[PDB]
Protein chains: 2
Amino acid sequence: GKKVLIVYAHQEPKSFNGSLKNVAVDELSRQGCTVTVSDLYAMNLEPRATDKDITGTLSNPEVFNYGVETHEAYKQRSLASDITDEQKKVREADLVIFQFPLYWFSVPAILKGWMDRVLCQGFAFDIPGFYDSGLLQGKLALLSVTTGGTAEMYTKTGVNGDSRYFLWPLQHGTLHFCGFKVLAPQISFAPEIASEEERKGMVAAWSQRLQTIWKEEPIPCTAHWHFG
Amino acid sequence: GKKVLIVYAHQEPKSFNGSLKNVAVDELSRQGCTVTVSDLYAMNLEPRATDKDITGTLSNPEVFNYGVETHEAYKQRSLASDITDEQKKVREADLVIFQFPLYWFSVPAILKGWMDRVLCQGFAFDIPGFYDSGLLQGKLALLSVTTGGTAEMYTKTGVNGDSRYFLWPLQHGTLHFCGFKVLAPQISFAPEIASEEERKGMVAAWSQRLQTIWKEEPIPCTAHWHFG
Ligand SMILES: Cc1cc2nc3c(=O)[nH]c(=O)nc-3n(C[C@H](O)[C@H](O)[C@H](O)COP(=O)(O)OP(=O)(O)OC[C@H]3O[C@@H](n4cnc5c(N)ncnc54)[C@H](O)[C@@H]3O)c2cc1C
Ligand SMILES: Cc1cc2nc3c(=O)[nH]c(=O)nc-3n(C[C@H](O)[C@H](O)[C@H](O)COP(=O)(O)OP(=O)(O)OC[C@H]3O[C@@H](n4cnc5c(N)ncnc54)[C@H](O)[C@@H]3O)c2cc1C
Ligand SMILES: CCOCc1nc2c(N)nc3ccccc3c2[nH]1
Ligand SMILES: CCOCc1nc2c(N)nc3ccccc3c2[nH]1
Ligand SMILES: CCOCc1nc2c(N)nc3ccccc3c2[nH]1
Ligand SMILES: CCOCc1nc2c(N)nc3ccccc3c2[nH]1
Ligand SMILES: [Zn+2]
Ligand SMILES: [Zn+2]
């Protein structure tokens, strides 16, 4: 009995992202998986890292250091309930899927805020306690990304460079850092300019992959994998 | 007579980031430059890309497309005043400095929100009108970033990889994409770990650099610069 968390960052349910989220819920639900979706825009998730994220007495209330105070708050069980609720979902999940459109070679800010605020020290990593020793070891993560740019644009000789170049901060710097094993990304290139037929194929391809997702091995989340 | 915008993303004015911000304002003010600072946390800048960013009625209110609607809103002069206020500051600036702590190999979410919402189609880029032909072409941009990790950890052979790897989505995918010429990053490594005197050295180096900032050549913002 596998538990999946989908962290979803799109404003419109009828979007191509909305369709990819829905196809994931349907397929994983049909398999008998336990599925939870954090729909960040519908939640109006707070993206800003502020002192409101700590509900206890600050370690140093004169000079506010977000990393220090959230770490201490996590240990004192005194983080904001929105953070606490996301952490519970992550803690229960065997797989965390991130579904989002690429914004400036990265995640939309609302999803960046999820990362910034949820993956706090003591919960997702410690020092020491990162990369292969990260605290979310034993979990899988998968980026399901849609782009404006075509696949040709995301090659070493295209204007945007290899897609693996933009994956590094997310897959390695964030997910691997917290101990996740990373499944190969699902990149759906340029749905806005693809044909109706081609769009259905990309949605179908995602649905089909998910049928066998539990038998995939993660990528080796290495510099070598990303950069050759 | 040069104009500088500092986009600043730190919660605490007594922080090392706060100090680097103040040194920049002091030095550029002393030179006679026109200086403006967008203090994103003090402004409580909205980071989420939503339909509240378009004033009045939408192009397609049935199916919301953030990209399409903000492009149209830019042409119709119906973007939210927080966005248009930032665009005015960027339009006038000859140099834009971003001052921030590294969050998950990237910018803090509030600054990511600035990038997502301010740099809209029609203002920062168009088709055609990207990379060297971006709509902000000729302007200079500079990332002044502080890290938790030390310089020796941000090497090709270290666990984190070269610091240049994480600069790619920001310098290339964002700044170069909009036509900015990118000055070399100012990376202030591990101020929390560094000695008092080391920190003073890092502040003094930034102050020194700013004295001759207008004499600098930009970097070749290429895949080879970042990964070669
Ligand atoms: C602020 C910002 C920054 C950006 N930065 C970047 C960047 O750095 N790099 C980059 O490449 N791109 C970038 N983009 C572009 C962005 O990544 C794309 O616009 C996005 O990925 C498109 O996904 P979508 O779900 O919005 O597409 P949609 O517009 O929702 O999808 C296109 C069409 O597919 C249709 N569709 C939906 N479901 C289905 C289905 N089941 N079957 C068939 N058709 C369907 C929809 O009706 C729609 O008409 C950026 C966009 C913004 C707003
Ligand atoms: C959500 C999150 C994600 C992060 N992700 C990453 C990551 O991916 N990679 C990474 O490397 N790091 C990461 N970090 C760590 C973060 O980058 C550092 O904590 C940050 O850059 C430190 O900068 P600061 O300004 O907060 O330092 P501060 O703690 O404000 O400064 C350190 C010391 O400098 C002192 N100081 C201030 N001004 C001066 C002055 N003029 N002269 C001398 N001393 C002075 C202060 O008093 C303080 O003692 C992350 C942190 C968070 C919260
Ligand atoms: C009345 C039908 O409205 C469109 C819709 N289709 C789906 C779906 N296949 N799957 C879904 C899974 C989770 C949440 C929503 C959906 C969904 N919504
Ligand atoms: C026979 C109808 O086939 C299409 C289909 N629609 C949905 C749906 N709205 N929601 C679903 C939720 C869970 C699992 C499957 C679906 C689903 N399947
Ligand atoms: C025409 C409607 O606009 C969609 C779009 N926005 C972006 C962007 N900021 N950046 C991009 C970078 C590379 C390729 C495509 C994009 C892109 N596409
Ligand atoms: C220690 C291993 O590599 C460098 C590094 N230092 C920090 C830090 N002080 N704090 C962090 C907070 C969140 C995410 C990463 C870091 C981080 N990364
Ligand atoms: Zn890795
Ligand atoms: Zn470039």
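We're sticking with Swiss-Prot numbering for chain A, so the shown stretch reads 3-230, in order.
Structure method, as recorded: X-ray crystallography, 1.6 Å.
Using the three backbone atoms N, Cα and C, a Cβ is placed for every residue, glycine included.
Look at Swiss-Prot and you will find A:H12, A:18-21, A:104-107, A:148-151, A:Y156, A:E194, A:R201 tagged as FAD binding site, backed by experimental evidence. Residues annotated as substrate binding site in Swiss-Prot: A:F127, A:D128, A:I129. According to Swiss-Prot, the Zn(2+) binding site annotation covers A:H174, A:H178, A:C223. One mutagenesis experiment catalogued in Swiss-Prot, A:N162 to H, is accompanied by this note: Loss of activity toward CB1954, no effect toward menadione.
Sequence features, as recorded in Swiss-Prot, placed on the structure.
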residue	record	Cβ contacts under 8 Å, 6 or more apart
A:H12	FAD binding site	A:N19, A:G20, A:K23, A:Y43, A:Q101, A:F102, A:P103
A:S21	FAD binding site	A:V205
A:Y105	FAD binding site	A:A111
A:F107	FAD binding site	A:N162, A:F168
A:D128	substrate binding site	A:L137
A:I129	substrate binding site	A:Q123
A:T149	FAD binding site	A:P103, A:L104, A:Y156, A:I189, A:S190, A:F191, A:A192
A:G151	FAD binding site	A:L104, A:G160, A:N162, A:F191, A:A192
A:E194	FAD binding site	A:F18, A:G150
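All chains included, 21 other C-beta atoms sit within 10 angstroms of the C-beta of A:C223 (Zn(2+) binding site). In this structure, the C-alpha atom of A:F127 (substrate binding site) lies 10 angstrom from that of A:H178 (Zn(2+) binding site). Using the Cβ center of A:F127, A:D128, A:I129 for substrate, the list of other same-chain residues with Cβ within 8 Å runs, in sequence order, A:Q123, A:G124, A:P130, A:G131, A:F132, A:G136, A:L137. Proximity to ligand 1 (Cβ under 6 Å from any of its atoms) holds for these recorded positions out of A:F127, A:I129, A:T149, A:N162, A:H174: A:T149. A 10 Å cutoff on Cβ-Cβ distances gives A:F127 (substrate binding site) a total of 19 other Cβ atoms nearby, all chains included. In the three-state DSSP scheme, A:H12 (FAD binding site) falls into the coil class. Chain B has a C-beta under 8 angstroms from the C-beta of A:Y105, taken from the binding-site residues A:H12, A:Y105, A:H178. DSSP assigns A:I129 (substrate binding site) to coil in the three-state reduction, placing it in neither a helix nor a strand. Excluding the listed site residues A:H174, A:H178, A:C223, the same chain places A:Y133, A:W170, A:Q173, A:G175, A:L177, A:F179, A:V184, A:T224 with Cβ atoms within 8 Å of the centre of the Zn(2+) site Cβ atoms. In the three-state DSSP reading, A:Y105 (FAD binding site) counts as strand. Cβ neighbours of A:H178 (Zn(2+) binding site) (same chain, under 8 Å, six or more residues apart in sequence): A:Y133, A:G136, A:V184, A:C223. When other Cβ atoms within 10 Å of the Cβ of A:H174 (Zn(2+) binding site) are tallied across all protein chains shown, the result is 23.
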